[PDB]
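Please read through the structure below; I'll follow up with questions.
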Amino acid sequence: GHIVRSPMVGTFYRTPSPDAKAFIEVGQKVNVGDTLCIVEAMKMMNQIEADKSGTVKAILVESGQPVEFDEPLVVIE
Amino acid sequence: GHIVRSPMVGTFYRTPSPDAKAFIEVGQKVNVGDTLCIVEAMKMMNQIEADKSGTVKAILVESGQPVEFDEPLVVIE
Amino acid sequence: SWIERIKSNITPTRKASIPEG
Amino acid sequence: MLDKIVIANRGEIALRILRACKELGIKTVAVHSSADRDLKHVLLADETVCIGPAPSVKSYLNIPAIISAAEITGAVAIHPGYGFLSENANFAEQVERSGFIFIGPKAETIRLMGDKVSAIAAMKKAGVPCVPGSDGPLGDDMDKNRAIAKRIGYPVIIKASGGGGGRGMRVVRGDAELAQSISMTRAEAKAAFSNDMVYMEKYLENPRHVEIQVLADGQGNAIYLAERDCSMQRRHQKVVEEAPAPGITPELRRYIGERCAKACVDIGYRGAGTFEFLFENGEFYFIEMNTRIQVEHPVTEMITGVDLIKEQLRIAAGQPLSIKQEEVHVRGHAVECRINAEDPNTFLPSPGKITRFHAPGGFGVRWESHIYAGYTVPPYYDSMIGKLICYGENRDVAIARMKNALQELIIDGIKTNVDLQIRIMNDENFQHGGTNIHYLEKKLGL
Amino acid sequence: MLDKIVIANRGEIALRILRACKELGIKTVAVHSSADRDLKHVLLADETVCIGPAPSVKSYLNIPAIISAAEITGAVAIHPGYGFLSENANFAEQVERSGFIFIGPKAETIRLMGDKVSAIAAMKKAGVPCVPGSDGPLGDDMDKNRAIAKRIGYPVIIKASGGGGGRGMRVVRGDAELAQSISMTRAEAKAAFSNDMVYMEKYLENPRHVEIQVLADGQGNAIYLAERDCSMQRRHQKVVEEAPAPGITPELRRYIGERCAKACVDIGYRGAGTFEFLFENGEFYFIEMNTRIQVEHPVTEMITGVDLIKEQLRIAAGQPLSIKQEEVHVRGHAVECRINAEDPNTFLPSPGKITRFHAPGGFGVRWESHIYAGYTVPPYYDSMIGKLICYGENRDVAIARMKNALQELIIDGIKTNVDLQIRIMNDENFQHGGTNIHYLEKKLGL
Ligand SMILES: Nc1ncnc2c1ncn2[C@@H]1O[C@H](COP(=O)(O)OP(=O)(O)O)[C@@H](O)[C@H]1O
Ligand SMILES: Nc1ncnc2c1ncn2[C@@H]1O[C@H](COP(=O)(O)OP(=O)(O)O)[C@@H](O)[C@H]1O
Ligand SMILES: *C(=O)CCCC[C@@H]1SC[C@@H]2NC(=O)N[C@@H]21
Ligand SMILES: *C(=O)CCCC[C@@H]1SC[C@@H]2NC(=O)N[C@@H]21
Ligand SMILES: [Mg+2]
Ligand SMILES: [Mg+2]
């Protein structure tokens, strides 16, 4: 389907807070306007918005794992 | 297209003596075995016999030209 | 390149004497 | 030592830094763009981080991206190498503030020496002679400009203060085109370096570009390591360097080296830098200083035996210079040739896959490059694919070695300036030596 | 000067000699067999002559063919390199008969040093220490043999006088197997060197193979260039050679070197040679001498800066020694690794096409080999395909550079012993230095 990849370099987080609910989860679908993950860079927690609405097939990374530019994160079918 | 090749490194001579007749020439054929040319190395003139009965299709190296091991000397048939 | 080299024949007029003995 | 460092560069210099790090037991982080996933140093590095898309302005010049890559991998230093951000004082200050050692000079020194006008002023203050010129940025007083030009003597050259790479320079023969040349050079500087500051300098017609290598630890110590004669240039870009410069007797060497070391001590320099000059009539005339390791440093390394990049890494860690001036001995002569992926006649880049490749080898021949069989030279970056250094006990031995090594090098699938280098090697005047900085352009006979 | 010379060898040494010739401006004739037409030096030589079929007994051991090639090409000298006919006195005198210059010692010198029974006697006469042993050829007087064995002390080793390459050696621990060991050694000597003479020597169990390199011009001058340390051997065939030998103090170095030079003067030696000693308890024990350039000689070139093959050519041309003893200075430490083409787990040669090849580069890394991508390694000749010499200001830097350069090296399509070299480099005792000749077999343990 469609793969959304990190637009910068930083640590990958799924929960905006240390103890809170994830932005999204595998299964439950998402729309064009929505935040899926957090890519912290220099203590500036950023948000990633997808471009194609669909069912979230899988999340290819885990929280706390650093990512790189053009790094596949989530695949939506 | 049988090719007879020189068996040693040396100078290729046609005439057994500097002022004598050539051993062979294109056209006139040769039998299974007979002298065909001369290769001189460290003096000690050595005569190159022929292995195939047939017509002398062509001779590829002129007199006085150095030849190496397995240098194509003549083509017979 | 040097891989695609074609052997050029030796210069015939080069003499190096060897003693007869 | 440094626990880990980031190599914020690409190509040959990235391999030079990676190898120096490996020899020293330093972990390496190799930041690369999306088009440089097949680079040799990327495939040999301990860690790899993609920092941006193919274009340089988005990947290798993205200071936030490199800082982020250093942060996530827990690096403790950043080595810029040469080009890109090596001479970017903003990069230096930001890196040092973020909490990572910048392997190079201080931000203040980069700012001071980068501005060629301030650099010339500081050199004059410290006792380093300079080429006669405007002695300051050009103003609107055209009368004063022409008076100075007449006093020094035509022709004159207008050079951008923040210029680099041989661009933003125009030679003026008389007062007729001075104003127009200045205006167009300023516009070009605005377009390229986003800085229109320019200055005027006397134009020497038969100089020899001579540059000194200086190592200073920033604690009041500094040494000089022979020189290099980069006279053979085309379009203000070097093609063949050599070291030590022919004809520069040890007396002049010690003279200029002492002056440059004193200048480094006075301005509180740190790291490895190069003091360019112009040589004529037995007198040097400073032109600019390079606050970074130079592309042609291998010749100095090979004649002096001092690994310059390892010295940079040691200085950045804070260790004082362990090499005394008396312990620096020049033994032999090294000649370097730059190998570019470009048309030997049209001098245009020729990106493309390299179908076969067999690098030269032998005694006293160093081949510093990052290409291999199957590498696809991207079109987004500079056209240099490697450097070839040959060392011998004298100039003639080194040049013969260079001829053999160039004959032995194979690069197919692209157009490379190897035949031009062979031609330069075969030039009789080059073999004699002492050629001026304009010899190569005249050799083309155009 | 020599107008032209014939490189009567193949592979890496042929490239070395051809490249030295090119540097000195000497015309090269590269005699090859019918399966060697593809060799790099054959394609880089000025004139090439195919001297015989693939087998060595018909191509490179054919003295008449090599002489004929020299005659037709009008050469004036013949460089045997190493192997084949380098230590062949018949080749020396037969080349000198026909008015050609033999680049090497005299025929009488090779005859004298060519049989160890006479070389040991000459060295004892010259004051060079020798291993206690039979002090003469072994006969059938078994009582005398056992008396000698008791006198010297067990264990003992039976070595063929004409032995070479590590073969024809048997270690005997007691009188039980003495006769059978002697018989089998004689049979192997007959089948290999056409000389059944053997001699018994003391079998030191913890020596270090330390060899001295000496240059002599045959006019009363001789110098010694540091030493080497070939203690990393397998089946008496060297794998890693380095210079200078760790733990050999300058006092001991000079003490052995001056005696070696005096011994060279005694026999009126010429050209480059090598004395092989066993180092134990600070005492050197001569075993043999190599009257030819040695395979591992590049390590001695990278620490003294002296090109040995160019010295051989100059000495053959008649020029006296241009290097004084005081001018030789050891600056650094070089470590070499022979890259063979064999199964690493079975040491059986592995011929075959080389599909990929990428030689390493870097500052102080020398790659000496003739192979290239698409080169079909022939099965007829020895398995060595290249050498890799890494140099540094100290032993640790050289070892680290070697470890880096061994990873950067790619050889696909054939089974090569690069992983063995990598694991030898990482060995801790090797990094400590001073290991003994039997260490590698113990490490492998099989
Ligand atoms: N004042 C000058 N007179 C003559 N040639 C000069 C002068 N300034 C620069 N050049 C030529 O241009 C080259 C590069 O000058 P430089 O100031 O180092 O510019 P860049 O920053 O582009 O390297 C010099 O090596 C020299 O050949
Ligand atoms: N007397 C000895 N004691 C111990 N080892 C020996 C002795 N002689 C030879 N060797 C071992 O064999 C190696 C080769 O010996 P050498 O006489 O040079 O034979 P080759 O002619 O085969 O090279 C030596 O480097 C050493 O390791
Ligand atoms: C600054 O020093 C780094 C602090 C990291 C805090 C963030 S909040 C989201 C992540 N979850 C967690 O436990 N720590 C991370
Ligand atoms: C040996 O001394 C070289 C020349 C020997 C004479 C021979 S006779 C055949 C060849 N032709 C010629 O003119 N000279 C050679
Ligand atoms: Mg410059
Ligand atoms: Mg030996």
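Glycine is treated like the rest: Cβ placed from N, Cα and C.
Among the features that Swiss-Prot reports, active site is placed at D:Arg292, with the record citing experimental evidence. Annotation comment: Swiss-Prot describes D:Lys116, D:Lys159, D:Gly165, D:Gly166, D:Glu201, D:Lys202, D:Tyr203, D:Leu204, D:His209, D:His236, D:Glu276, D:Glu288 as ATP binding site. What Swiss-Prot lists as Mn(2+) 1 binding site is D:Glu276, D:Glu288. Taken from Swiss-Prot, the feature biotin binding site applies to D:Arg338. For D:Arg19 to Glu, Swiss-Prot lists a mutagenesis experiment annotated as follows: Loss of homodimerization. No effect on ATP binding. Looking at Swiss-Prot, you'll find the mutagenesis D:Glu23 to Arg noted as follows: Loss of homodimerization. No effect on ATP binding. For the mutagenesis experiment D:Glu296 to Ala, the note given by Swiss-Prot reads: Severe reduction in catalytic activity. Swiss-Prot documents D:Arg338 to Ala as a published mutagenesis change and attaches the note Severe reduction in catalytic activity. Quoted from Swiss-Prot, the note on the mutagenesis of D:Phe363 to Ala is: Loss of homodimerization. No effect on ATP binding.
How about a rundown of where these features are and what they're close to?
Counting only residues at least six positions away in the same chain, the Cβ atoms of D:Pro80, D:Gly81, D:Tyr82, D:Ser86, D:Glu87, D:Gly104, D:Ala272, D:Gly273 sit under 8 Å from the Cβ of D:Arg292 (active site).
Non-local contacts of D:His209 (ATP binding site) by the CB criterion (under 8 A, 6+ apart in sequence, same chain) comprise D:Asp229, D:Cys230, D:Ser231, D:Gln233, D:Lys238, D:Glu276, D:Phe277, D:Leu278, D:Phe279, D:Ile437.
The secondary structure of D:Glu276 (ATP binding site), as reduced to three states from DSSP, is extended strand.
Note: D:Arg338 (mutagenesis position) has non-local neighbours D:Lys238, D:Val239, D:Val240, D:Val295, D:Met384, D:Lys387, i.e. same-chain residues 6+ apart with C-beta under 8 A of its own C-beta.
Cβ environment of D:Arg19 (mutagenesis position): no same-chain residue six or more positions apart lies under 8 Å away.
DSSP assigns D:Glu23 (mutagenesis position) to a helix in the three-state reduction. Around D:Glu23 (mutagenesis position), the C-beta neighbours below 8 angstroms that are at least 6 residues distant in the chain are D:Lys310.
In three-state terms derived from DSSP, D:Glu296 (mutagenesis position) belongs to neither a helical nor a strand segment and is classed as coil. Around D:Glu296 (mutagenesis position), a 10 Å sphere centred on its CB holds 22 further CB atoms from the protein chains shown.
Applying an 8 A CB threshold to same-chain residues 6+ apart, the list for D:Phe363 (mutagenesis position) reads D:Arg401.
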Do any residues at least six apart in sequence from D:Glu201 (ATP binding site), in the same chain, have a Cβ closer than 8 Å to its Cβ, and if so which, in order?
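Listed in sequence order, they are D:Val131, D:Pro132, D:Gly133, D:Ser134, D:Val156, D:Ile157, D:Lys159, D:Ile287.
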If you measure D:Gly165 (ATP binding site) to D:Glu288 (Mn(2+) 1 binding site) at Cα, how many Å is it?
12
How far apart, in Å, are the two Cα atoms that lie farthest from each other among D:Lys116, D:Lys159, D:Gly165, D:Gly166, D:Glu201, D:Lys202, D:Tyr203, D:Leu204, D:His209, D:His236, D:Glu276, D:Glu288, the residues recorded as binding ATP?
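Site span for ATP, by Cα atoms: 20 Å.
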Measuring Cα to Cα, how many angstrom lie between D:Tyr203 (ATP binding site) and D:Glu288 (Mn(2+) 1 binding site)?
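About 14 Å separates the two Cα atoms.
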If I take the alpha carbons of D:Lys116 (ATP binding site) and D:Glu288 (Mn(2+) 1 binding site), what is the distance between them in whole Å?
6
Which of D:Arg19, D:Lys116, D:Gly165, D:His209 (recorded positions) reach within a Cβ distance of under 8 Å of chain E?
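Going by the Cβ criterion (under 8 Å to chain E), the qualifying recorded positions are D:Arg19.
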Determine, to the nearest whole angstrom, how far the Cα atom of D:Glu296 (mutagenesis position) is from the Cα atom of D:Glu288 (Mn(2+) 1 binding site).
16
